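Peer 1: What follows is a single structure, and I will ask about it in a moment.
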Amino acid sequence: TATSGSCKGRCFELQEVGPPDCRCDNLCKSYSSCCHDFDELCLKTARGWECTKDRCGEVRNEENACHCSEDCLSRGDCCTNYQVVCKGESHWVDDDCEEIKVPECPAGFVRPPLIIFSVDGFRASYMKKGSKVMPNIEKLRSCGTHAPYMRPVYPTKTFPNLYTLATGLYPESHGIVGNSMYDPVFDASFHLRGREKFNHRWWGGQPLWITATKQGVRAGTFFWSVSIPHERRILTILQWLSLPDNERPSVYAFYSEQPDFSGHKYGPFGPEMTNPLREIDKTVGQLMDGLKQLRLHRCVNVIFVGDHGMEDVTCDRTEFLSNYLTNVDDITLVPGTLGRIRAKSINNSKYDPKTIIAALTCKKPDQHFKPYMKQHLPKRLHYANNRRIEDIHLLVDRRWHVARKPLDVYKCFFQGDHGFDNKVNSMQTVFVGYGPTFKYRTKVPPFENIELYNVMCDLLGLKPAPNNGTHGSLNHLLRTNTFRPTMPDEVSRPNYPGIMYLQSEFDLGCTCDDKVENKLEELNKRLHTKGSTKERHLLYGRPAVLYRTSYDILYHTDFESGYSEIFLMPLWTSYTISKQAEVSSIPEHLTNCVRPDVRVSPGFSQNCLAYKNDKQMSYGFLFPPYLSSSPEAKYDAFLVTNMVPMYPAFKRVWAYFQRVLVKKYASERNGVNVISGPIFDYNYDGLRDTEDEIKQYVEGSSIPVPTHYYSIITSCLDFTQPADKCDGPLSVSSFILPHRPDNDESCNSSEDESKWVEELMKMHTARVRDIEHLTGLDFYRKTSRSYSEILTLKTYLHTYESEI
Ligand SMILES: *[C@@H]1O[C@H](CO)[C@@H](O[C@@H]2O[C@H](CO)[C@@H](O[C@@H]3O[C@H](CO[C@H]4O[C@H](CO[C@H]5O[C@H](CO)[C@@H](O)[C@H](O)[C@@H]5O)[C@@H](O)[C@H](O[C@H]5O[C@H](CO)[C@@H](O)[C@H](O)[C@@H]5O[C@H]5O[C@H](CO)[C@@H](O)[C@H](O)[C@@H]5O)[C@@H]4O)[C@@H](O)[C@H](O[C@H]4O[C@H](CO)[C@@H](O)[C@H](O)[C@@H]4O[C@H]4O[C@H](CO)[C@@H](O)[C@H](O)[C@@H]4O)[C@@H]3O)[C@H](O)[C@H]2NC(C)=O)[C@H](O)[C@H]1NC(C)=O
Ligand SMILES: O=C(OCc1ccc(OCC(F)(F)F)cc1F)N1CCC2(CC1)CN(C(=O)[C@@H]1CCc3[nH]nnc3C1)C2
Ligand SMILES: O=C(OCc1ccc(OCC(F)(F)F)cc1F)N1CCC2(CC1)CN(C(=O)[C@H]1CCc3[nH]nnc3C1)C2
Ligand SMILES: [Ca+2]
Ligand SMILES: [Ca+2]
Ligand SMILES: [Cl-]
Ligand code: NA
Ligand code: NA
């Protein structure tokens, strides 16, 4: 190699140098390529970090870590408390907050800088619970914009979350799917320790610093060597902000390994945790006093953001694959707060994932982890579409670990850990935004960390790279946006078929006992088929179809559907169930009733014979017969165009939802509007499948089998108003249930539906936005709400955790 040359006047230089030369940037330590004099010139420590009364007006001495001399301000290198100790100034924390209506920047600043202050393991409840010891953070929080918590991404580990913050992408798309990974195409392994993580090939997407660079905005570094202490990181950022206009970056990052580092040792609320929270707050204080000195404290936007929280976890709460598997040695486990399993050797053709899962399913009474094939994980986790994510996964219960065998845990160190399902309260983390671009004293609802990349791009005037945020859904955070989104254009307009077919044209092998026979009640049934009740059942406009297809709008007394001539079933079925609505049962004579739809050709219909011949597959209905508004209207629910294929095991789930839960939600929420439909995602990419991607059909037919069924359940946020007459904001909960031929996922399934079904639905809670990706549909096109507010609503997730 080559080291010689000097960091003289180059400490923490922003552009990298090429060999021959030794490096003086904050990455050099990691390449053992710093110049011989790096520590000496760049990592000065003499006299510590604060001005004292006597150092005031001192003679500049270049060996000091920071300066209290008369020239320090313009040299850009005073200690952060200089003006307080020597010029009678006040600490930023002691000043009242004053609204920052416009940026107040020094001449030459083209745009307010962004500083991202990122804290590791900063659990959401530390904001309330540590508030006495964190006065600077608490001023940021209460004078700026803050959420009660921010939802990390799964796994709730450091690398997936930091890189998701930086890219707006799910780990499956960015590639950093855990703190440890194996990539079979590379044949390589990635870890926290080691040089492997420095290779380019792991890091997908386009993180904020690159977005910035490519578009002409300069960035400080987003990597700090572990041995550079926090005080020096702050001084380096402050120095960079004193650079000349042509050289000065616009976006900066600070990172603290605390409080995570302590949390692992002592638990989230260990008595030892007070100090690290004091010490982070003191750092924030140094940055803010430093900004105030440079007259930048009403100019810079500051983001205080965590990557994940921290949970109580101990060695005795470890489940061992050795208590379940006899073939334990033929597998590799990525262990801990999640499990990922693959074959130890791919020259082993006796390795069977099928039997591995079976041996891990529902085996002990209080079993603290649950196996899944990755494509069967809740769709809200978005954790399947990457060759680095193993087919077998274990979702581990909060407070537990999974290990391969006892030797692995002993050959108790720790009291805290994180990595669990990102809905878990103890995994939630923080967000505060403070500055001219953020709002003043404003609380916003919790949101997902995938949304921030768009906002940081807005804050810096950048166009974001394509990402998983929904741009506009966080506009309510900002005093001025620059992003006004517009509704996507409908691609396919519907047909509106009338009565075009006689009953005898159909040979579907279907039967119904419906031959049971007046211009009042026959002009009425005509009007219902023309959409006379459509304002009742279709409350927010019809969904828009965002891809090219052929489909028909079908109207009925009790429901409206968008029926796909390609997939031979509805894409969406819309209906409203008022608080007053009544549950009836299906009359005996109509148990097996399926009726041809005279609006839709035999050639674009399902048939009953296929369901008869298919021994695995049965069928269900999207608008539930149980909720029909009259005995005559019920006939509408048995139309072949309301049928969808369903495994008998799944009919147990679906029947309970339709018979029991919809009515329950209607009475609790004062009416609900329900939109239900099928989802096809056979390649588990989270995106609607094209017809040529379907792997399963009802036997001997072209009726495709859904991988999932969704419902979107909307009511009035002010529940004193009924769902069909709501004048203000809406409230939504949704789900994406896996369409599975067994109920192995639910260990209590041999019991009554009242003991397990709702728990399954809760697990498979979803955002309307997840359902849009999966169906190519766009919901809520006609409301009186602003589009920004609708976007927020579409990104909402009902989590079913208790309060924070
Ligand atoms: C969350 O958001 C993201 C981002 O919007 C969504 O992900 C996007 O989804 C798109 C649809 O699936 C997908 O489009 C693909 O793109 C293929 C080419 O992609 C490569 O280039 C991308 C662009 O690079 C630019 O920007 C980067 C910096 O970001 C620079 O490096 C470049 O210089 C460019 O300027 C690049 O982003 C992408 O990265 C992935 O792959 C890398 C390794 O190669 C990874 O390191 C990285 O992390 C990305 O990995 C993810 O994505 C891949 C799939 O791309 C996935 O397998 C991984 O698991 C991981 O999840 C690539 O380098 C393009 O080839 C595709 O074209 C096929 O389909 C089209 C449809 O229009 C057909 O017209 C065409 O026929 C073609 O088919 C051909 O190929 C077929 C399959 O190989 C074959 O069967 C067929 O017969 C044909 O030969 C398609 O357009 C985006 O790439 C993807 N972007 C990202 C960043 O992931 C995601 O969907 C969102 N999630 C949800 C739930 O909504
Ligand atoms: O700028 C970066 O390096 C610094 C850095 C990296 C990470 C971090 O922090 C990580 C964390 F946030 F987690 F802390 C903090 C940091 F300074 N990166 C982005 C540019 C590349 C190197 C890595 C990725 N490259 C590639 O060629 C990719 C290959 C495969 C791929 N797929 N899609 N596109 C691609 C392109 C060059
Ligand atoms: O300087 C850095 O990060 C800047 C940055 C990078 C990217 C951003 O993206 C987020 C943004 F875009 F929003 F800014 C935001 C940012 F601060 N790094 C310091 C070095 C490590 C990566 C982060 C390697 N490492 C670890 O292995 C820790 C894991 C867990 C832990 N617990 N105790 N000890 C530890 C050690 C920490
Ligand atoms: Ca972390
Ligand atoms: Ca798909
Ligand atoms: Cl991991
Ligand atoms: Na059958
Ligand atoms: Na079961």
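Note that chain A is numbered according to Swiss-Prot, with residues 52-462, 468-573, 576-591, 617-887 shown in order.
Per the header: X-ray crystallography, 2.0 Å.
Every residue, even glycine, has its Cβ placed from backbone N, Cα and C.
This is the feature table in Swiss-Prot:
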- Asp171 to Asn: Abolishes lysophospholipase D activity (MUTAGEN)
- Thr209 to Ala: Abolishes lysophospholipase D activity (MUTAGEN)
- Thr209 to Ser: 15% of wild-type lysophospholipase D activity (MUTAGEN)
- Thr209: active site, nucleophile (ACT_SITE)
- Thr209, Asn230, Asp311, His474: 1-(9Z-octadecenoyl)-sn-glycero-3-phosphate binding site (BINDING)
- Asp311 to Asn: Abolishes lysophospholipase D activity (MUTAGEN)
- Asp311, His315, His474: Zn(2+) 2 binding site (BINDING)
- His315 to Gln: 20% of wild-type lysophospholipase D activity (MUTAGEN)
- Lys430 to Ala: Impaired secretion. No effect on lysophospholipase activity (MUTAGEN)
- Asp764, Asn766, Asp768, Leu770, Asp772: Ca(2+) binding site (BINDING)
Peer 1: Please list, in sequence order, those recorded positions from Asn230, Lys430, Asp764, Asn766, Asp768 with the Cβ less than 6 Å from ligand 3.
Peer 2: none
Peer 1: For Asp772 (Ca(2+) binding site), what is the secondary structure state per DSSP, taken as helix, strand or coil?
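Peer 2: In the DSSP reduction, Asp772 (Ca(2+) binding site) maps to coil.
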Peer 1: Hey, how far is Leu770 (Ca(2+) binding site) from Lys430 (mutagenesis position), Cα to Cα, in Å?
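Peer 2: Here the two Cα atoms lie 11 Å apart.
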Peer 1: When neighbour density is defined as the number of other C-beta atoms within 10 angstroms of a residue's C-beta, which of the binding-site residues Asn230, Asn766 has the lowest density?
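Peer 2: Looking at the binding-site residues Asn230, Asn766, the Cβ with the fewest others within 10 Å is that of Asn766.
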Peer 1: Report the same-chain neighbours of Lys430 (mutagenesis position): residues 6+ apart in sequence with Cβ closer than 8 Å to its Cβ, ordered by sequence.
Peer 2: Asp764, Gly769, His791, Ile819, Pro821, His847, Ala849, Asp853, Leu857
Peer 1: Could you state the whole-number distance in Å separating the C-alpha atoms of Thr209 (mutagenesis position) and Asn230 (1-(9Z-octadecenoyl)-sn-glycero-3-phosphate binding site)?
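Peer 2: Here the two Cα atoms are 7 Å apart.
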Peer 1: Look at the break of 5 unmodelled residues running from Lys462 to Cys468 and give the Cα-Cα distance across it in Å, whole number.
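Peer 2: Cα of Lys462 to Cα of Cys468, across the missing 5: 11 Å.
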Peer 1: Among all protein chains shown, how many Cβ atoms are found within 10 Å of the Cβ of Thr209 (mutagenesis position), not counting that one?
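Peer 2: The answer is 19.
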Peer 1: Which one is it: of the recorded positions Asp171, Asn230, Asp311, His315, whose Cα lies the shortest distance from the Cα of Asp768 (Ca(2+) binding site)?
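Peer 2: Among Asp171, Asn230, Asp311, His315, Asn230.
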Peer 1: Report the member of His315, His474 (the recorded positions) whose C-beta atom has the most other C-beta atoms within 10 angstroms.
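Peer 2: Counting Cβ neighbours within 10 Å, the top one is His474.
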Peer 1: If I take the alpha carbons of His474 (1-(9Z-octadecenoyl)-sn-glycero-3-phosphate binding site) and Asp772 (Ca(2+) binding site), what is the distance between them in whole Å?
Peer 2: 34
Peer 1: How many other Cβ atoms are found within 10 Å of the Cβ atom of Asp171 (mutagenesis position), counting all protein chains shown?
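Peer 2: Summing over all protein chains shown, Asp171 (mutagenesis position) has 22 other Cβ atoms within 10 Å.
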